[PDB]
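J.: Got a structure here, written out as structure tokens. Questions coming.
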Amino acid sequence: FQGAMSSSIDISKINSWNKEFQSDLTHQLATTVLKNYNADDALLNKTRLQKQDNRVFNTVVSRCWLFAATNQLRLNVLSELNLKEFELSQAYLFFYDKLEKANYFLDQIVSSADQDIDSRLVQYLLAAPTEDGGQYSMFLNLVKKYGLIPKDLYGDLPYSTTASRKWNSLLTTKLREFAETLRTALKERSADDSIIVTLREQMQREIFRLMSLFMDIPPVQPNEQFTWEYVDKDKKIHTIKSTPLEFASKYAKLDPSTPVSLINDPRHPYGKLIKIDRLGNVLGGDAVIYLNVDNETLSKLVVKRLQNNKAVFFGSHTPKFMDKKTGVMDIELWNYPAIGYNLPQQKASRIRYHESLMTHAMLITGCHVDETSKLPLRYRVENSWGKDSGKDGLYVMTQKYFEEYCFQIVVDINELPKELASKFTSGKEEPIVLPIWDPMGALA
Amino acid sequence: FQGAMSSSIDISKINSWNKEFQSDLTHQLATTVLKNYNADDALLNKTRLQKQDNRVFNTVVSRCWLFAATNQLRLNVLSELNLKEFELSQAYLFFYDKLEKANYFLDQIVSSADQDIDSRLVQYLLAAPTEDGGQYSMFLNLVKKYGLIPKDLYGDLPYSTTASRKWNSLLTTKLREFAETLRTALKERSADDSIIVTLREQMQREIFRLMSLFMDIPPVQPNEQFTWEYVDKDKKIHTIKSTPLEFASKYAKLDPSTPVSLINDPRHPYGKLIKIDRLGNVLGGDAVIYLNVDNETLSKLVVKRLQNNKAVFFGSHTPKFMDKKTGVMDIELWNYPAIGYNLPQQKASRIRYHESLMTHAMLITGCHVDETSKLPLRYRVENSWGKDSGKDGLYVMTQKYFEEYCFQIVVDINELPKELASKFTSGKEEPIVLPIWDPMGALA
Amino acid sequence: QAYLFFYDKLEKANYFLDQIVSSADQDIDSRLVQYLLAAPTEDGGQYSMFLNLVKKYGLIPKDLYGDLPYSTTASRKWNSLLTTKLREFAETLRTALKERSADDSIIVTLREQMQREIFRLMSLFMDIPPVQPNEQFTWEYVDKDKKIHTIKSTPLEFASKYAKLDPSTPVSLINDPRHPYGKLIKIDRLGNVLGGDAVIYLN
């Protein structure tokens, strides 16, 4: 009884505390202002903004996850064909990513059919099976099977390509129906039973049928040739005949063997591979695997990749401490300490306690290294939100933001020091395996 | 030298003071917020608003200066003719007020021709001769000569009736030309000289000509009959044949002999008449005269007039401490003391030091008297700014706002105590005469 | 509504601290603890949660406490700031509980400081209501006849004498075909006021 009483909200206490807080001048100012405006708008610190909004960078390159993953490849074609402007088709990868995830889910349901419907995994599988977000391994899974094509051949014409929510909800309701049909059939039968095999094919058919109402299947198969007419930056006209698979290697120069993801996940020891269980899109494709490293190592890899003249795919917790209007990512940009609001929970604990996670993929296209003999101070970041977000879509991010609210970067294995590259090439590493619902997961 | 040095802005001092202010928590919060939002929007105190925005009043009646002055008369017709809706023509009074002021100015220039062009009075006369604002005596001057007519016969149709700025500027430029022509002619001649008389008539002609381009002269002369057809609240139709002068007395019930203005001007002794020199519109009309009284007397007169079921014309300093969005007039509604901004200058000194003045006329249509045996706590106020201002055009004003930022009320002489009424009827009172540019002047 | 909203949120924030102390034996990544951490101060409720609030706080006319503050109509930023603090607090409590027992004076003190801090933060975005539940307020109003009146009453008396609420009469029925009809269904832990009534439905 005494414990419960002490644990209750006591009216005398809150009113006495209220009297104490209202005797403080800062508190009085604070409640006046904060009953009038959103705390981020009221506390944005322009004195700090003046110092941090610095767009000078001494080290620059010369569905967001899809735009970020394909940007380099896009530049490779631009360069390879002497083009003024060029865009790879994101819709192409989007259509196959969704079809594959829908198909992957059916297999995830068959393999978890031994668990109760209300189990943690099965409920999780049912929550959002056809969401739009992905990881870099999911992107490579798609390019290896489907290749790439110019946007001119398959653009963002359909309603659902830019407003996918209604389409996903219709597919998802059907998939939830299907899960029950499959689990119900599996009680009587074995999964390799011909009735189950047939049932599953009919579901694939139905998923595809429904998908084709909202987006057309791409115009050519992966090993099928398309013809593409374009104009180079000189006004000259040309025609390329190629297949999507050949286009991705011969013109976009993608070598799927080189990209590797490093991550700063302080919940775990550095030097270990981390694998997210079940997270995937193409049945039988590669897993989401990251090599855990410290931030110093992570920052150095970014700088080195930029020196090779290549942007850097990275995942972070958008929009934590991100000011969209000014395009600044700085954890001290808002004056929360002036209202006594401080946040001591550290990165590992923020991840474990449901406070921070990867939510969004972007590109680091430059950085500023302290001119003397030091390290990076701020990075230039680019998004796929139109030139009207940030500064023409351009953001500046502090070294401290990168350390605290960024996690993953992707680089080519040859840019890694031998001791790290071998973690991927030796076959000796046993990864730390995390649940499918881990915070270090898919990116929008 | 030491004095000038001490009187200069010293860079070390301001930077040292800046260091001191930034060590204070409240100041740090304050500059963050105040570089982001207008101080009135940031400091508006919702805790205070919750208590003061009280629209319950136990004592209620059952060109703004023109709307305020004519409201009662409008109600008198509504009542007299059993009408559902009714409006007096403000445009009618507006056209004659402007024509008369333009004419008054020519006489003001002839009578000040002995002074240098750069004298305080003559420059003042030239600053804004045809402004729209007036006083209650100026309204009575107009009604005595022109009477009143229903809005149905002469409405706010012309552009200039609702956007008078361009029209006033064109008339004013001509009047400034005229002033020079008159003063130049007066150097050679006497004012009663036939050349001056003729010159002045041609100027009146030209002013009228120019005025008639922007507004029509009213359709009937003051002693000329108009015919007015209307529908009563019962859907019944009627026709009134009357002149504007007869309409103002027989139907609007105006008795120009009864209205008197009281004022709380603490620069001067109470019990004295105050007269604003030269302030006028109709040549030879009545002067702006007020009987100076204390606020207790002023508040009592308002309450008593409301008990007689009649609204109260009053002049105040709009928009000091007036929140247009919520419709509240309360000098403590914004939390300026929380940023250490306090204002000790008292009313008499605020007037003398160019800080407060009468700028706007409105109507008090009700008040709340402390139910027991006390005095008024708040007043209900109505404006001519559309139902979209304040609360449908309705404002609530505190007793303290009335005491500090209101000055003048107008009442009927019979509502005054004998000792005060006699200040107007005895012929014994010598008024305190103030300059034409006095702050206790014309109202918008 | 703001009146009930302010106390619902303060109570849920407080309830969460107790939910974290009582689940401290479970791993941080357990299904319950992650669930507790997902959205501790969300705006939604149930009818039993409403009765829990009225029984302790009563009711008052909107004229005395309206939807004036920014957060009353755009609560998302406020909830996120409180929630980030509550996630910090959960760790501080679970970390302290490894060494100590929950009834340990250090834990009792820690928990009080958290309540204080939650309240402090809440008071920046909404004022605590102007009168306590058993405290009288004065309310002036106009009836449909233009007549004026003044009521002196407390929030608790107002809820019964004028709003006529008898908390003993409301019951929730539900059509949940996952379960047999005729059975009571109780949602474990779902609540707002520590020690209040549970969400129960008759199927």
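Think of each number as a place in line: the chain as shown, counted from 1.
Structure determined by X-ray crystallography, 2.1 Å.
Including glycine, each Cβ sits where the backbone N, Cα and C put it.
Taken from Swiss-Prot, the feature active site applies to A:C64, A:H360, A:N383. The mutagenesis experiment A:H360 to A (Swiss-Prot position 398) is recorded by Swiss-Prot, whose note states: Abolishes Hcy-thiolactonase activity.
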J.: Can you grab the distance from A:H360 (mutagenesis position) over to A:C64 (active site)? Cα atoms, rounded to a whole Å.
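T.: Checking the Cα atoms of A:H360 (mutagenesis position) and A:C64 (active site) gives a distance of 7 Å.
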J.: For A:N383 (active site), which residues in the same chain are close in space, meaning a Cβ under 8 Å from its Cβ, but six or more apart along the sequence?
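T.: Sequence-distant Cβ neighbours: A:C64, A:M362, A:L363, A:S389, A:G390, A:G393, A:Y395.
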J.: Using DSSP and three states only, what is A:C64 (active site)?
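T.: Its secondary structure by DSSP: helix.
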J.: Including all protein chains displayed, how many Cβ atoms other than that of A:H360 (mutagenesis position) lie within 10 Å of its Cβ?
T.: 20
